[PDB]
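The structure under discussion appears below in the form of structure tokens.
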Amino acid sequence: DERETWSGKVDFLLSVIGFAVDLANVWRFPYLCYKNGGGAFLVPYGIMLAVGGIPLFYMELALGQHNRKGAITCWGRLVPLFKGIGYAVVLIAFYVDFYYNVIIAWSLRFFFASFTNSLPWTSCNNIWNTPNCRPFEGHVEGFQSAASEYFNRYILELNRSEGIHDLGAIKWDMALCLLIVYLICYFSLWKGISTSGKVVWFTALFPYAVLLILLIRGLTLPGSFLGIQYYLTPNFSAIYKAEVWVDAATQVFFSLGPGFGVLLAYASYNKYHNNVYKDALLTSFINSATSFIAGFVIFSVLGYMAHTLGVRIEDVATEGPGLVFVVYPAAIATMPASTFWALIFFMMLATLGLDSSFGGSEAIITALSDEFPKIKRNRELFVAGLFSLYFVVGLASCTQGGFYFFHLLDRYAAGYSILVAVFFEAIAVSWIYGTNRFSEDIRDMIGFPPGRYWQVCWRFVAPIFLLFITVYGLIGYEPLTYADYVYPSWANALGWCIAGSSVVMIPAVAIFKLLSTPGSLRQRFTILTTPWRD
Amino acid sequence: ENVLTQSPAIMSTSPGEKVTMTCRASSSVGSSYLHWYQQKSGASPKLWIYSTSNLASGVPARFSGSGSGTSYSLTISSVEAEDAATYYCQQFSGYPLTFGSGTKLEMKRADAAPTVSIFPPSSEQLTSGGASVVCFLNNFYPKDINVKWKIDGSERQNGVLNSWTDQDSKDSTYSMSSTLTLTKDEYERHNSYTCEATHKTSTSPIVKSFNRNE
Amino acid sequence: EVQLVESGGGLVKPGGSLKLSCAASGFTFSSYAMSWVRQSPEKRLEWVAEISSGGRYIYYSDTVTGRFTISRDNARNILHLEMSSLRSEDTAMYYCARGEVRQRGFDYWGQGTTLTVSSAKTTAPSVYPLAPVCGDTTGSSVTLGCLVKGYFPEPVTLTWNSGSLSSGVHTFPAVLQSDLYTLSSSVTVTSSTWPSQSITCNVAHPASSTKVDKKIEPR
Ligand SMILES: CC(C)CCC[C@@H](C)[C@H]1CC[C@H]2[C@@H]3CC=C4C[C@@H](OC(=O)CCC(=O)O)CC[C@]4(C)[C@H]3CC[C@]12C
Ligand SMILES: CC(C)CCC[C@@H](C)[C@H]1CC[C@H]2[C@@H]3CC=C4C[C@@H](O)CC[C@]4(C)[C@H]3CC[C@]12C
Ligand SMILES: OC[C@H]1O[C@H](O[C@H]2[C@H](O)[C@@H](O)[C@@H](O)O[C@@H]2CO)[C@H](O)[C@@H](O)[C@@H]1O
Ligand SMILES: COC(=O)[C@H]1[C@@H](OC(=O)c2ccccc2)C[C@@H]2CC[C@H]1N2C
Ligand SMILES: [Cl-]
Ligand code: NA
Ligand code: NA
């Protein structure tokens, strides 16, 4: 009494699948397999996934469904002292869609650019080209491929910008794509999960339809088996490497979505006695299984490029947007029926990001709706005000130096923001709130207590797991740079301010809460550490 | 509430025979939440089958269970005398928790006639103001039996207390106790008392009497 | 291994209140949810209430709700059921039952403790010997008897010759009539052994603090 509920369970699942499954399943995982010694990478990947990844993924989902509230009120009602964790998590997600939605617009921009027999990015003789343009990927920095120059010199116009200090002109074609995106988002998150739960049916499922088509097309290409070899051929030499275990841990952590309060929010609409343990296992698996599949879709085509198109595999095998917006489209253009693959590819990229933005924004709305009945009373006006703020500020990413803006936030939005956020999530739950209570809560929901395996992971493994990542992360730290450009010192600071903006809420809200409660210190802790339940 | 009805209520079986019990719920029960308990006479219940198909530790494989929705069943492939008990199902699906009305499993044996003993009021009771005549019907099968008290020739109906024992764990027979209480003023006003037991074993009733002289 | 002992319970007058306890041992008690299940004299099982591992989730049946209160001591490993305004339909044997997992069920039960709610007054039984009648003295075997009449409440302890001979003995369950129990027991022995040796009915009714031995003589 009283909360809206899912329209039935597929909606929830596809909402969680759609959230967790995004461009990151296509553009980092397959690369890591290739780099880390292939099928061997699965060992550290799976271990990290089992001990670190799923237990944390499991945690938020159970926590969300149990406390029946958004991120802020949820931690407020769990550990009032740490209620800042809710605030931090929410505005981390708040920062993230100032940038992340630009990837979708890029996807939409290639989509409409792709409505022709002759794909613009296949040729070096165009107006935006330079004398250094190769037909395909090479080793040398100064000579870009054709697909690269289309992306940078035409779509992005990143060549006009000398850094983050010069953003240059606003591309209004790019701005139209961002707006179309927020439109799609709006009428999605329009009425809440009663609609949003419906729309994810397309956005979550569609990627698999296209993955199948590209899986079949790619494997029928000459050289496709050569690609799979680079992808999956095991070197267990890597298993002994620290960098390989760190890549496994990190990838597993960031691929599943804990720390944005999205799983918390989404699960909060579940029926109390719903089995969230079966949902957490099914959903986790599908997320990973998707990455594994997509790997074949990519490296199948990657091998084809090395075989038929004469390019060194190390040059075409890459991560980040470069893979999806340059390397892969370069291959599609050489194939017969190119236009078809192109159109469905870029729509896949779109639908891959969309259901992700849904959960991200939903984390904020649900969080604020439960804290402030004012904006709970009017949903339609709030999201309009939120997305308007997004779009206006997002005009910065539609500029000629937009990528420089994108790359800054990408690094600092939460890299370490969410890490320390989830670390305090694992600590608050397992120690402060206690595992005994937590297990008791889950039992009352699904009927049985968590296996003591999960309990150990939440208390010990997770914290050192997040620590293992955060330590090795700081150990290899180097100042922000993109390509040959090095970001200024003031820019790096602005990132740390964005990164620490969210995390600072935890200690801050603890102080303001500590000082707002009368009595002795030891008496003042106990009041703030006593759950809403008790 | 979710009402679990069981049938049959009482069930008789010869060892080695196959027995089946049914459990019907007024509302659908999650297959994972339906359980069975065996309770032997004079003892507390023991978890027997859980989550419909699962035998508890120490449960012979001769036991099985199956079902779903509103219909479940317990089955013993080859019955043993150590299986004679009352079996209750239960739903843990939702509160309030509910137990089935139970199925009582009893062993079948060969028909046996009762040995009828009759006893006069004790000397001690005859000083206290009351008088009660006791008649024991022992070691007979099946359980159903009918005692009839007679003072002299007349039949007496009111004022009786009948008690059956539980089925014996060895010979699997039954025994009953019938007690007729009177005032001695009413007892000492009649010279003859008869306890006759009608049972399936014989066409005519087994009679045991005495006179107040000896 | 795992043991659950129910204690307390006995006779109580309607509207009265009583406290039941269950001593848990052999497992970590804090880790398991406990429930009280009861069984009426008609042998019907009825779940009463459930309490969680940490007692933070409590469920009651609609019959006992507002009257019974279930509590938990995880330090001393004791389970409690506090009853109030007890009615006569609350008469039953109360079981301490453990289970954490709903998909498992109650995997351990105690020996139970008997609650009797009546406005009836405790009375001690009159134990009577049952001697046979003179003649014809068969031949082969003889059956003696003991009559325990007009007592309340249950139980009573009846053994033959201080429990030395348990064979051929039928002790009939007591029947309640007009707020008084009547119980009888029959024992059959060879005519060689009686009245050669002694046969004595041993009756114990702790409620009335009665302990009586009755020897059977062929008066
Ligand atoms: C989809 C493929 C190509 C990528 C890797 C998938 C599996 C290797 C990963 C996905 C999630 C992992 C699981 C995550 C959590 C569990 C539960 C865990 O089960 C228990 O501890 C039992 C205790 C209980 O049931 O309470 C054992 C490891 C296991 C099966 C892991 C086994 C390895 C798994 C299946
Ligand atoms: C890409 C190719 C190789 C495989 C395609 C995999 C597709 C068919 C898989 C991936 C995710 C799966 C879905 C995951 C979630 C659910 C919820 C369940 O309650 C109904 C089935 C449903 C909707 C699954 C249907 C099958 C599914 C859509
Ligand atoms: O201009 C012709 C040339 O450019 C087109 O680009 C479009 C763009 O995709 C639209 O979003 C919008 O901004 O108008 C642009 C042209 O002004 C096509 O992409 C290209 O194929 C076409 O030949
Ligand atoms: C930028 O952070 C993310 O991409 C995460 C998530 O994206 C967001 O949290 C998010 C938040 C706000 C706006 C858009 C996306 C989608 C998937 C699941 C975890 C991770 N991603 C792999
Ligand atoms: Cl992944
Ligand atoms: Na992912
Ligand atoms: Na997504």
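Heads up, chain A uses Swiss-Prot numbers, so what you see runs 25-161, 203-599.
Quick reminder: no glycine exception, Cβ is built from N, Cα and C everywhere.
Long-range Cβ contacts of A:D420 (Na(+) 1 binding site) within its own chain (separation 6+, distance under 8 Å): A:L38, A:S39, A:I41, A:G42, A:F43, A:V45, A:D46, A:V264, A:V265, A:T268, A:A269. Swiss-Prot lists A:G42, A:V45, A:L417, A:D420, A:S421 with the feature Na(+) 1 binding site.
In the three-state DSSP reading, A:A44 (Na(+) 2 binding site) counts as helix. The C-beta environment of A:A44 (Na(+) 2 binding site), restricted to residues of the same chain at least 6 apart in sequence and closer than 8 Å, consists of A:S320, A:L321, A:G322, A:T348, A:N352. Residues or ranges marked as Na(+) 2 binding site in Swiss-Prot: A:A44, A:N49, A:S320, A:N352.
For A:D46 (substrate binding site), the count of additional Cβ atoms within 10 Å of its Cβ stands at 26 [all protein chains shown]. The substrate binding site annotation in Swiss-Prot covers A:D46, A:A117, A:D121.
For A:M72 (mutagenesis position), applying a Cβ distance below 8 Å and a minimum sequence separation of six or more within one chain yields A:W310, A:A313, A:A314, A:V317, A:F318, A:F530. What Swiss-Prot says about the mutagenesis result for A:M72 to F is this: 3-fold increase in sensitivity to cocaine inhibition of transport.
Mutagenesis annotation in Swiss-Prot: A:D121 to G, described as Increased binding affinity for cocaine; the structure shown retains the original residue. In this view, A:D121 (mutagenesis position) is surrounded by 24 other Cβ atoms within 10 Å of its Cβ, with every protein chain counted.
DSSP assigns A:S426 (mutagenesis position) to a helix in the three-state reduction. Among the sequence features in Swiss-Prot, the mutagenesis site A:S426 to M is noted as follows: Increased binding affinity for cocaine.
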Next on the checklist: Does any of A:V45, A:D46, A:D121, A:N352 have a Cβ within less than 6 Å of an atom of ligand 7? These are the recorded positions; tell me which, or none.
Outcome noted: A:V45, A:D46
Next on the checklist: When you rank A:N49, A:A117, A:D121, A:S426 by Cα distance to A:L417 (Na(+) 1 binding site), which of the recorded positions ends up on top as the closest?
Outcome noted: A:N49
Checklist entry - Listed recorded positions are A:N49, A:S421, A:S426; which of them have CA atoms within 10 A of the CA of A:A117 (substrate binding site)? => result A:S426
Checklist entry - Within 8 Å of the Cβ centroid of the Na(+) 2 site residues A:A44, A:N49, A:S320, A:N352, which other residues of the same chain have their Cβ? => result A:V45, A:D46, A:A48, A:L321, A:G322, A:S353, A:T355, A:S356
Checklist entry - What does DSSP call A:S320 (Na(+) 2 binding site) in the simple three-state scheme? => result helix
Item to check | Count of other CB atoms lying within 10 Å of the CB belonging to A:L417 (Na(+) 1 binding site) | outcome: 29
Next on the checklist: Which one is it, among the recorded positions A:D121, A:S421, A:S426, that lies nearest to A:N49 (Na(+) 2 binding site) by Cα separation?
Outcome noted: A:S421
Checklist outcome for this item: Residues sitting within 8 A of the centre of the A:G42, A:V45, A:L417, A:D420, A:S421 CB atoms (Na(+) 1 site), not counting those, run A:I41, A:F43, A:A44, A:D46, A:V265, A:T268, A:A269, A:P272, A:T416, A:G418, A:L419, A:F423
